[PDB]
Structure formats: structure tokens, C-alpha cells
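Notes follow the structure.
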Amino acid sequence: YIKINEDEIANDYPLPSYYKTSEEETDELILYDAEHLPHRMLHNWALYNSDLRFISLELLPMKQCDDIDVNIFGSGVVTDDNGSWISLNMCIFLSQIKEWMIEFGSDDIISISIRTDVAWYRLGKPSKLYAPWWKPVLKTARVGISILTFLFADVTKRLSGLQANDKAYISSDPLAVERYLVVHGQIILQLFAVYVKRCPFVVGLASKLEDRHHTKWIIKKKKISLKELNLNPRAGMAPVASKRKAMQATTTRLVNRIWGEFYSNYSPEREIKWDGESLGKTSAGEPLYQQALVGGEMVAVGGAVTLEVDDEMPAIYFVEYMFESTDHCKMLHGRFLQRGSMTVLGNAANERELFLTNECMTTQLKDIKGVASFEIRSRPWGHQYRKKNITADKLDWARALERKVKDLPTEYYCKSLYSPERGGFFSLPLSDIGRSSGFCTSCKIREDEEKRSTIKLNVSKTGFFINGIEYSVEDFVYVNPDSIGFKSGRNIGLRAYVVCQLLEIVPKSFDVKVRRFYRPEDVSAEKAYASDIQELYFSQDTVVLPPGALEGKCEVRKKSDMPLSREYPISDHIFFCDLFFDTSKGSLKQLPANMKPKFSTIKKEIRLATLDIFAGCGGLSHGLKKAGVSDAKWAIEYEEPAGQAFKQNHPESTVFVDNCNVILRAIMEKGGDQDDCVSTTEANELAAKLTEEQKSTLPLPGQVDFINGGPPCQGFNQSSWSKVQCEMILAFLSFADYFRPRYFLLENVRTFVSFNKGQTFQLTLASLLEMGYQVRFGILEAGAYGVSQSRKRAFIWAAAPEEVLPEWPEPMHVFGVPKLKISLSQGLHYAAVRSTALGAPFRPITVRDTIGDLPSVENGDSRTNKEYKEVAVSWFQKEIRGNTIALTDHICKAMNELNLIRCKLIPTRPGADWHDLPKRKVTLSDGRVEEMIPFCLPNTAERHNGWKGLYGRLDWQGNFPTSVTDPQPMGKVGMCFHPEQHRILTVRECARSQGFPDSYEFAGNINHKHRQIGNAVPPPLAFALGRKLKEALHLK
Ligand SMILES: [Zn+2]
């Protein structure tokens, strides 16, 4: 017997996918424990190997065989045989199928059947997931019947002559079609043999199969004897059974109105005389005028005028001041009033809403096309003003509709200042605009920015200014490392800022001489490992640089004067120097006292009551509480293990382990607002079934001052209203609207600003602006703030009109990722923070700095309590271990014997992955011969090839990849193995990768703990945001 394995057939079949199902699954031998076998047939069947990888039916033999090297299992629904035959166009799991059969469809109705060791199985319509592995079998059957209708090289020429119109077309190339025929040989040879029996085509095909021999087998006779247990991978596993029903979200009448209106309107449903007297004179001695006539209509400071434009739509300018030119000219100054449609909002903005901008313009009075009605909205803020705002909104909308019906001029309103450079909508400086004093604040800002572009040397000849930063003699500066003169291995060759001491300014328009400081990583990687992050080595290397190669200023002190407080995400540009590094010998020595280097010399209750929606294990809440800005008094979490973990880590919190929509409905029912609720009847029934004690502790408007959390947006095409109605972002925005918190921090994945052609982001911004918020957005990479796991997160800050929008934390660690840009419109882009790829104050955190001291554990552990065996060595271990003396959650997911063998066979070299496993039939101590190489990708499809990272180890000096949120030791494992040990990353190691302190505790199964760790904002990034918010909170 001759068989062809996956190497040749892999071209036609798609990329290998894996089988998943629900908990409904029963054994097969127990149903029928015991040629003349039961003929039970199958619905929604599927086939797989021992790794639950979908496998073509072509890999099973035709006759009896004593030993079948390839093991194959199946699943489906066992049902009564009805003699269903195919011509064109309770759940069970099978045992090791021993063969398969084509039944001769004399009336062109050929069927499909399989034989396990117990009973026959006729095959019906398969599962939709297995259809890609099902269609090629039908295609080759159609080819076989086409040749049968026709009746070796003559046949190949005949079938190559056919074009793509016929269903039995393969390819016009003789060689490719011959390869296709020889690859699917037995599937045609047996079909021809069951009809001609000794036709030359048959013997030619057999000869070709021998020419492409890949596996021999022995044909035998009746050997049925039940001597197997089940050996099925599916047997014994408990599948995930949640698939929570996406019920319609509970929303307020405002958010629902906005989203429904958007998805229903779109988606697949002259005399120029003055007026008055001058109130003063400008600096240039020009008259200052407040009011003027234009073509019979009015123009005044604080109003808006229109400028004639070439087509398109006229531009609107907010008048700042009016003056008469020296040559008796009527001229005015205005600020650009961007229309809502041209901002990042796009089509999700009202027609009547305009946004102030920093761009200014100056023009003659006679160039005005006309004056448009324009008012500034200053509605009061607070939860108690929501009903009045709703009534005013309805009245204004009715008035606008009435005016549009009678084709009257549109009345505009402005309530936000759109700054794309800062990337957000801010509050209007009502006391700084429309001053009519002849001074434009935006013009002053532009002039100041222009002044921040010149390399000017001060009169003292001992310093200069660059980028608005003053440099002086004896200061400490940053120099780009270049200016001096694998997936895991991202930060493998990136150097931090070169710290230098600027000694003398030598003119050349001048160059600066700087003495060099040497970082620990310059000596060796091991020295950088066992040393502080903020340590510098003194040296006597002086280099001359242009003044444009200086990035900032820092401080350098001794060990005695270093600050006592040590926050983990370091926001202080402070280093300490104690040792001397000699480049000639590379030897570190003590600092001699002969020179005595001139080092740097020293010379409330704002905590906000917090409601944390979708809290999870509490990473964001812990980070914000460590920064002294959040209380985490209330939390809401659907998942039971996540709520348990939150209650474990935050005992003082009040955790609601319930649906967000149900909790919102209960809150809005307690407050007395039922007519403002858009909720399903199921939500009403669930909310009505709540303990009175729980309803007594529910939050109410006025008791919440900070709402934070990340909604689980499904995203992923322009979905209709009936599909976007069930998203949790609507419930989150309804929470924000009803409670009216002073601050609102939304967190989501990087692709949040691109879901549904970016409509979700625009709609979120539109809802937040309709509420009356100041909204800013950005994308932050957690890897640049201390963690060793790259994670890009989109953050949206929202603040009350009278509050201050927090700034974005400055990245302080090197990370090789370009600027993270959000595209607004008109080719404009916004970057939240600078890309610390070519330079940063501190070196990147490596894997060894994170998991280099934890005790070793074998593959699969359950001991949740252990003791440390090695003292903390690096800076990260010392900082994250703290005073903890009991190691918790140091357990790893247990892999089967085959996966353990595969992991042990992976070499402990950087960049190693599944490409390094040897090709050999392995045999674990179970009687199950298996292929060692996990995947068999097609030779073609280069883009769909190069599957690097799967079964991949971690580089010691690399960083944790993004693909370790939920390690899965069944199919596509990914880059999750340990750098040195033969195991998957433990829960504690994954927590340390995200910056979770060793004192943090997780709850639930290992899968639940990993899901909590992967779904939480890193406590480092959360703490950085918290301290930025604390800085913003002290201004007000
Ligand atoms: Zn201006």
C-alpha cells in the first residue's frame, strides 16, 4: 500500500485550523459497546489529529492495516441512517478511525463513509469550520467522475485543455495538473477500481504513486477487535461554555439617540461704515472699534463672519478685534472656526457645531461674504442639570428643524476648542478670547513657538537655548547614542541616552565640548543586569558636538544624596555616579578625590471616589490608587473570578459581580429615572431580582467623581444598528452620562480608533462632546514605562469643563517602536508621546530583569504557595518583590507528553521556534505514534508562510511578546516557552511581565488567572497616568 502524507497535500488545503466546541460531548465506545457493523450516520462531523488540528479525510487508508502510523479522531452527531447520497453542491467524539470508504455512486451519487473499530459511519453535511477541508475532496471526486465520463499523458493533455469554466478544472500547466493528479492518487485509483479495472490509466497512476512514495502500509484482512480505550484528545476536557449572549445594552435616552440617529442616517439601513466710537488704541497706534456695518447687517467682536471661498463651503471666522489701518483701511482679525465635519469627528458631528482653532487670519472688511449667527454655550456642569440640558436639547433641535424647513440661515454654536497638535477638544478660555484689545492670544502663542526654533547664545557666552530649554556650563545633558562621534529580540541592540557633562562652548555657529558618562550596559550585559537603572560611570572622554544633538537636561549626584522615595515608574531625571570607568582597560575603580567632580547639589486630599466598570483583576484600579488619586470604592465586573480577585486585592471596595447593563438599570431605577432607560425586559427582570442590601449600596449621582474602565468592544465592516446596539461601549457611555463624573478614563485596544472604519471612535468622541466634556485621546505603549511586555493601548481622557485635562506621561525607557499615530483627517496625525526608540533616559527592561530570580518549576504545577530561594538581584526584581516573603501563583499550565517532548526538543537559543524541531516519528509511552513537527504549511503562499514565533522560546535579553496574554498549550502555542526551562511562563512570571507586584493575588483557575493578567492595564502605566492626573488635579 502507498499513502501520501501532509507534505504533498498541504498545498490545496488551507492553513491548519483547530477544532473547538461546547461542553456537550459524550463518549463513543460506551454508546455501542460490544461488514456487519451499525450504519449510524453523522451530522456536523469533523476530523482532527491528536493535536486537535483539522486534517483532511485523504490521510486515511483504503484497506486493513496492522499498524496505522497516523492517528485520526473525529466528532459529530450520531443519527439514524437514511440512505442519503450526495452528487453535487447530542454531540459525540469519535475514536481512532481505522479506514474510510468511497461507495460507488452508480447513478453519479457517490457517498462518503468511515470505519472505526466498532461501527460504520456514513458522512453527511460537515461543520462549517471543516468545509474548507471538505470541498477539495468533492473537487477531486468531480475530477474523477469527469475522467470517467471521458473514458496517461493523453488524459493529462485532455484535462489541461479544459478552461476554468468547467468545475473539474485544475490548471492549464501539464506539470502542475500532473502533480495534482499524483497527489490525489488513491482517491481516484480506488474510484476507478470500484467500477476499466486494468486500464492503463490505473497502472500509470499506481506507478506515479510509487514514484511519489511517502509511506508504505500492509494490506490485510478482517482484524476488528475492540482493544483500545479512547485515546481521543477531546475526551476529558471541559470546553469553554460561556459565549455570553450579546443582549441589547441598557442606555440612556441621549447615547441611544445619538447612536441610533447616526446608524439610521448612514449604514445599510456694499456699505462698510463703522458703528460707535473708539474705546482705545493698539500698540501700533491704530483705532480700536467694537461694532461695524457690513452690507446692512451687523459685525461685532464675539460674533462670527464668513469668508468668500473659491464651490465647497464658506469658512467661518470668529472675530477677535477690529482696527483701522494707517492707510484708512477696514481690516479685522479672526480665528478659524473649524466645522465639525472636517475634524476627527467626521460624519458623526452636528451640522451646527463649530470648534475654535489656533489658526488665525487677517483680512479686509469688504472681503466678508456675510455674518452668521453664532453663540457660545456655557451650560453649567453637574448631574442635577441633566434634565434641564435634555429639555434644552430637545427645544433647540426642534427649532433647528423648523428653521431648516423654512430654508433659514443655520445658527451655529461653539463649545469646544479643537487642538490637533495636542489632539483633543478642550475648554474655551472665555476670559482670553474676544478681548477686542488688539492682542491675539493665539498669535502670541504662535510667536512664542516661532521663538522656540533658534539656536541663540546668551550674552554671557556661557549658555544657549534649544527647544525652549536653557543649557549652561557644567550642566548635564542627554546626547543621542548615534550622534556621539526577531520578534522577542526587539530591544536587543537599542542604546539609551548618552549622559554627558557640557564643559565648554567653543565657537566654530558654535559647538559644545562634552565629557562622556558611561552606562553600565556599555561594560557588559551582566553588569547592566546586576546594577541600578540610574547608575552612571565617570570617565575622561571629551567629544565635540553640534548644539542640535542635545535632547534634555538631567541631574547627577552621589549615592548619599539620592532621593529616598523610589516610585517604580521613575519620573525623575536623576542619576548617581560613584565609580570610574577607564576605556583603556575596561576596569571599574573607585572615584579618586583629586578632581572632586562637580555633581548636582540639592541646594490636598484630592482622592476621588471611584467607580470602576469592567474592573477585572484590578490593574488600572491598583495603579490609580497607588498614585493617590483613586479610591476604587465601587467596582463592577461580570466574571466571577475577576470579581473575586478584585475583592481579594481591594478589601475596602464594593464589588458588584453582575452584568453592567443590569447594574445600570438597577441604579437608574433606584434614582427614580425609568422613562430615561432604554433596556430590555430581561434586564428589567434581572435588576428587579436583587437583594435589598445590594441595592442599598448602589452608587447614585453626586457620590461618584471618577469613572474608569475598559469596555470589551467587539469591533471588527460597517455593522448595522441591530449589531452595534449590543456593544458594551454604549452602556459605559450611559454610565458616564447618568453619573456625570468629574473625570472619565476610557481604555481600549490599539485598534479602537479603527473599528468599523473608525466610526466607533468618532461616535464615542461625539457622545462625550454632546455630554459637555473636554475629550482628548492618545495611544500609549506600556513597554516604554517599565514593563517588559509590549502593549499598545488607546486611552481617552474626559474632564469636566471647569477641570484640567491631564497630560500624557513621558516615556522613560527605550522601546523600539515608531510613533503611535492616530489619524484625524486631511492627512493629519497625532502622536501621544515621543517614540523612545533612538534614545531614552533609561535602558529597556529585559526578560532576565523580570524573571531572573524566581525558583525553577517543572512542567505543570499546583503549589500556589512557595518560598523565594534567591535574593533579588536586578533593579526590577528588587522593586517588584518589595517585602513579600511568600511566592504565590507560581504555577504553569500543564502540557501533554507530546507537547512536553516538543518543548524539550526546542533549543535554548534566541529566536528558536517550531522551525527547529527534527522530523521524526515519535512514540510516547502510550502506543500513539505521532509526528514531531506540529504544522505542515503549504510550500506556496509565502505571505501565509514564515510562521515564526509558534513553539518559540523567549530571549533572555529580549522582551515579553504580546502573544502571552492567554497561553494555550494545545494548538498554536506561540512564543510562550521559558528562556531556559522546559515549561510555559507561570502566572507569576506573566504578572511580573505586566508590572504586577508580587503581593498581588489572583483568583480562579489557571486559565482565569492568565485571562485576568492579559486583560488588565499594567499597574506601571496605570500609575503613570495616575500621577499625571494628580499633577493635573493640583491646578484646577
Ligand atoms: Zn490671531
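Each position is counted from 1, following the chain as shown.
Heads up, header says this was done by electron microscopy, 3.2 Å.
Quick reminder: no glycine exception, Cβ is built from N, Cα and C everywhere.
According to DSSP, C713 (active site) sits in a coil region rather than a helix or strand. Under the heading active site, Swiss-Prot lists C713, citing sequence analysis as support.
Same-chain residues at least 6 positions away in sequence with a Cβ under 8 Å from that of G616 (mutagenesis position) are, in sequence order, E637, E639, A642, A645, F646, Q1012, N1015, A1016. Quoted from Swiss-Prot, the note on mutagenesis experiment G616 to S (Swiss-Prot position 1101) is: In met1-2/ddm2-2; reduced activity.
When other Cβ atoms within 10 Å of the Cβ of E781 (mutagenesis position) are tallied across all protein chains shown, the result is 22. For the published mutagenesis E781 to K (Swiss-Prot position 1272), Swiss-Prot gives the following note: In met1-5; reduced activity.
What Swiss-Prot says about the mutagenesis result for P809 to S (Swiss-Prot position 1300) is this: In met1-1/ddm2-1; reduced activity. Shown in sequence order, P569, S571, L780, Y785, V833, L1021, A1024, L1025, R1027, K1028 are the residues of the chain, 6+ apart in sequence, with a C-beta less than 8 angstroms from the C-beta of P809 (mutagenesis position).
Of all the Cβ atoms in the protein chains shown, 22 others lie within 10 Å of the Cβ of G974 (mutagenesis position). Under DSSP, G974 (mutagenesis position) is assigned to coil, being neither helix nor strand in the three-state scheme. The note that Swiss-Prot attaches to the published mutagenesis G974 to E (Swiss-Prot position 1465) is: In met1-7; reduced activity.
Of all Cβ atoms in the protein chains displayed, 18 besides its own lie within 10 Å of the Cβ of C713 (active site). Where the chain is interrupted between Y195 and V196, 4 residues are left out of the deposited model, and the two C-alpha atoms stand 7 angstrom apart. The distance from the Cα of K603 to the Cα of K604, across a stretch of 28 residues left out of the model, is 26 Å. In this structure the C-alpha atoms belonging to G974 (mutagenesis position) and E781 (mutagenesis position) are separated by 21 Å. Annotation note: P809 (mutagenesis position) sits in a coil segment as assigned by DSSP.
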